[PDB]
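Asks: First the structure, which I've put down as structure tokens, then a few questions once you've had a look.
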Amino acid sequence: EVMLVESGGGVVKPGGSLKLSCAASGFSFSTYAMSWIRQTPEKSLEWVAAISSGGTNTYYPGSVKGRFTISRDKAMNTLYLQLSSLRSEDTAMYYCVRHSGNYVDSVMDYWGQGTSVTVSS
Amino acid sequence: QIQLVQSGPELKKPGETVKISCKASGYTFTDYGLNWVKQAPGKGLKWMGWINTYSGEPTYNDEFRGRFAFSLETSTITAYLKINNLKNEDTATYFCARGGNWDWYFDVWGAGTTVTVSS
Amino acid sequence: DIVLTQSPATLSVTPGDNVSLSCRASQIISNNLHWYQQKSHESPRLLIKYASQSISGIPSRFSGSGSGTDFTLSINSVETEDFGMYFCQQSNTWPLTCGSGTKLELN
Amino acid sequence: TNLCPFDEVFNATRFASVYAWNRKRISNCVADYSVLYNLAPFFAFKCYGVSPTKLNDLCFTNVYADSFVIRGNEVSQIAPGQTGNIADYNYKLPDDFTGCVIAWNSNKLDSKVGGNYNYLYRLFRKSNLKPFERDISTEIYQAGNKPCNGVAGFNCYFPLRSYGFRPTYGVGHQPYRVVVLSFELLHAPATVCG
Amino acid sequence: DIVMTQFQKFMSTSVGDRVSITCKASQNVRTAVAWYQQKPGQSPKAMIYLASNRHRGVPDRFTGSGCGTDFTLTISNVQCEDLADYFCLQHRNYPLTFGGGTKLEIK
Amino acid sequence: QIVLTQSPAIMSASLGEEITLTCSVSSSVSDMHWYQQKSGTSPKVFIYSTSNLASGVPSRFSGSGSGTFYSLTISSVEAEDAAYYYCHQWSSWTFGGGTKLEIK
Amino acid sequence: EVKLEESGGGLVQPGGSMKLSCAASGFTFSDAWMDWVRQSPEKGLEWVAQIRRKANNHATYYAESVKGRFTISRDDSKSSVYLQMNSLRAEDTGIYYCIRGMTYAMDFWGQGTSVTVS
Ligand SMILES: *[C@@H]1O[C@H](CO)[C@@H](O[C@@H]2O[C@H](CO)[C@@H](O[C@@H]3O[C@H](CO)[C@@H](O)[C@H](O)[C@@H]3O)[C@H](O)[C@H]2NC(C)=O)[C@H](O)[C@H]1NC(C)=O
């Protein structure tokens, strides 16, 4: 059985930080890569982060470089995506996905239920 | 006008950390890298390992594997070096030299700050 | 790594002459070696890029030659303001590493 | 007990482009492949014909190490039998291949925010490559009545297009340094072992 | 000078079969023949440049080659939208000859 | 820099149509996957490497083509498969725009 | 995204002259062989003219059916292509397309012009 439990969302003033977490259970977590996928209110998917198998390489696109950081602790079987210095454009529901190889190039088999973070006020 | 003027001299005790700035101005910061070198007095230069100025990840020389951190903020154009757990041998004139992302020769250098350790 | 020895360690020259240095490699480093000049408590400047080409800004007398593993830096018509210590620093394999440095003083 | 130079071909600064891949003929080793098994960040340690765990113990005579820079998508073409652009006009492997393929992710090291137009790749040829053959022919494929005398134009195409290699393209489009080891055992007493 | 006669004014095939348009030329035109496809009520688009390769945005079904004088273009698993004109032109000598056209329509 | 075009935006078919869903690229990528998002939940995986099927899907979906064109073939769409369909290859940083499927 | 838009559609009696232009956008203008072809319903397609790159000294050639009476000119700073045609006959009726570059990659086409004769 494979399920991805995620939590940590809410609303955050533009300029603050927060922690979107993702807990995995059911597989050998340290041999399958992970990624974070966000979805705008126009429902147009895109990557924000991608990490390799052992935690050796971390990839971020041209928009969120330096202010998005992924992290991965194998013992607690969790996933950490820490944000910083948000604009008003990054309001999206963030999906925790599991790759199907060591690297990022493989399939995305099992997904998460999403976690809504909307910046305003 | 292209120069990299750093912070002034520092003076720390064995065990306290230090933070060294290296501010760039004049050249487009993403077009080149940033290399740090350490020169103990009476010895030759030693490469401390560069930092890719677009993303901000380091690449350490295997001598200074842990214990150092080439952090980077780009809202202000400044590189940063941080030395945790100062020992009694690493007093130098820590330069910062702009070596390219395709060439790797160090043309435009800095004045250099000095971190002596005593009690 | 690539340990780069320079010999001799000291020089004793007079102004208005020619003198030549040496920076012998360990592995073959084809035209990826540079030369640096450092005076008393200053930043080093760049003298010649890529073991033969000169840099805009310096006087036109510094020009080194050789490729392979043996490299010599040839300065002609030496002046008194060329006092300092001279550094050779490779770039081919990783990590980059500089030579031990020899100094050029005056009689 | 002289170690043979994997350090000259792995952690080097300038890998040559794929249309002229530099080839190092390694011989008289005591080849310590255990330094590879402690280096973490390798994308693919794939071997065709040999097993990776029994790689330290068997002997060879000559081991060739090629090196080039390709896109991260095109790595899926450095393989026995696959066709495309890299294995059809740049660098093709035979179907009885007995070596390994190692790949990197060098987006940190081989990319500026401007176009890193140093790296080139071939676009076409009049015939597909015989295996293990490089082609440095740099002239315009004419195929017309017009002798265009060496300047590009209509019906006169330069064969080498250039990559961009920005650090914001894509995880499959940022350049992957690829080193192809190709072992052999031709009819000679073995030197490479250990 | 160069004339191309496209000797199929109307080719009609149903959905799911193989359609092959034939286009042979005047004389020794080595590889410099393209193919253009025109939807009705639209400008033509590119199909195949230099008689072998595939232009960007073409489906995998569309290929056809040959050298000398006889050229062809082979469509497999023809779709409902793939009713179009098919032109073949040459650019070996400087007058370019758009040959005859070929209209497709499903029975 | 790669764009991904899914054309057209809204494609409508009833019970009894066969249909193909296109996804073209700017420069030639090798593979191309396909995801399906029902309204309200997360998207799931249908096809990896342009031709296979994930376990648990009906055998009416099939992909074809390589190079710069990829088409997802539906044999006969039921009322269950009326959702958004996204193509995405590894080398994009973006997804497709999304083609919706509406009953008639 | 690159597209070429064009104008200059009309009718005049034979013996007239018309200079129709084709503007463009989205792509590097000075590295292109922008040609013109003509679509008539009676003869398929015909080739009109060709202006080469800036590096080939604007090597401009036409078809032998339009010797002298047809001439083309570009200006890459304003990024448009001027085609003026002289003292016309009756069977040159049809749609005149606008092309970025023929018989290679990036082979984009325009939409044509409705020009006619009496
Ligand atoms: C290419 O250069 C890199 C340096 O940038 C080499 O990586 C380093 O190689 C050394 C030599 O084996 C490793 O040192 C060893 O570390 C272990 C601890 O893991 C220690 O117990 C040993 O006594 C020895 O000191 C070092 O860890 C390694 N660094 C990293 C980050 O991997 C690399 O080996 C070179 N390439 C080749 C093919 O040798």
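We count from 1, first residue shown onward.
Cβ atoms here come from the backbone N, Cα and C positions, even for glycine.
For reference, Swiss-Prot lists these features for the protein:
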MUTAGEN   D:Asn11 to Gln (Swiss-Prot position 343)  Reduced viral infectivity
MUTAGEN   D:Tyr121 to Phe (Swiss-Prot position 453)  Decreased HLA binding to NF9 epitope. Increased binding affinity to human ACE2
MUTAGEN   D:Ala143 to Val (Swiss-Prot position 475)  Increased resistance to neutralizing antibodies
MUTAGEN   D:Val151 to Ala (Swiss-Prot position 483)  Increased resistance to neutralizing antibodies
VARIANT   D:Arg14 to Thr (Swiss-Prot position 346)  In strain: Omicron/BQ.1.1, Omicron/XBB.1.5, Omicron/EG.5.1
VARIANT   D:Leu120 to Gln (Swiss-Prot position 452)  In strain: Omicron/BA.2.12.1
VARIANT   D:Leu120 to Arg (Swiss-Prot position 452)  In strain: Delta/B.1.617.2, Epsilon/B.1.427/B.1.429, Kappa/B.1.617.1, Lambda/C.37, 19B/501Y, Omicron/BA.4, Omicron/BA.5, Omicron/BQ.1.1; Contributes to cellular immunity evasion and increases infectivity
VARIANT   D:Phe124 to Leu (Swiss-Prot position 456)  In strain: Omicron/EG.5.1
VARIANT   D:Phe154 to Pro (Swiss-Prot position 486)  In strain: Omicron/XBB.1.5, Omicron/EG.5.1
VARIANT   D:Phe154 to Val (Swiss-Prot position 486)  In strain: Omicron/BA.4, Omicron/BA.5, Omicron/BQ.1.1
Asks: I need the nearest neighbour of D:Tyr121 (mutagenesis position) among the recorded positions D:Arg14, D:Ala143, D:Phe154, using C-alpha distances.
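Replies: The answer is D:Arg14.
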Asks: Could you tally the C-beta atoms, other than its own, that fall within 10 angstroms of the C-beta of D:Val151 (mutagenesis position)?
Replies: 12
Asks: Since the record lists D:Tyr121, D:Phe124, D:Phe154 as recorded positions, which of them has the fewest other Cβ atoms within 10 Å of its Cβ?
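Replies: If we count Cβ atoms within 10 Å for the recorded positions D:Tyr121, D:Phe124, D:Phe154, the smallest count is at D:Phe124.
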Asks: Test of understanding: give the count of other CB atoms lying within 10 angstroms of the CB of D:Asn11 (mutagenesis position).
Replies: 11
Asks: Roughly how many Å lie between the Cα atoms of D:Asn11 (mutagenesis position) and D:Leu120 (variant position), rounded to a whole value?
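Replies: Cα to Cα, D:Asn11 (mutagenesis position) and D:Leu120 (variant position) are separated by 21 Å.
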Asks: Among the recorded positions D:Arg14, D:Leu120, D:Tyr121, D:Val151, name every one whose Cβ is found under 6 angstroms from ligand 1, counting any of its atoms.
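Replies: None, as no Cβ falls under 6 Å.
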Asks: In sequence order, which residues at least six apart in the same chain have a CB under 8 Å from the CB of D:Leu120 (variant position)?
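Replies: D:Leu120 (variant position) has long-range Cβ partners D:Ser17, D:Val18, D:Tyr19, D:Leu160, D:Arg161, D:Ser162, D:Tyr163.
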Asks: Chain E proximity: which recorded positions among D:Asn11, D:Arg14, D:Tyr121, D:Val151 have CB distances under 8 Å? Answer 'none' if there are none.
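Replies: In terms of proximity to chain E, the recorded positions that count are none, since no Cβ is under 8 Å.
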Asks: Excluding near sequence neighbours, so keeping only residues 6 or more apart in the same chain, what lies with its CB under 8 A of D:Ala143 (mutagenesis position)?
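Replies: Those within reach of D:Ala143 (mutagenesis position), by Cβ under 8 Å and sequence separation of 6 or more, are D:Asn155.
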Asks: Find the one among the recorded positions D:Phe124, D:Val151, D:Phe154 whose C-alpha lies closest to that of D:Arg14 (variant position).
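Replies: Comparing Cα positions, the candidate nearest D:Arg14 (variant position) turns out to be D:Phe124.
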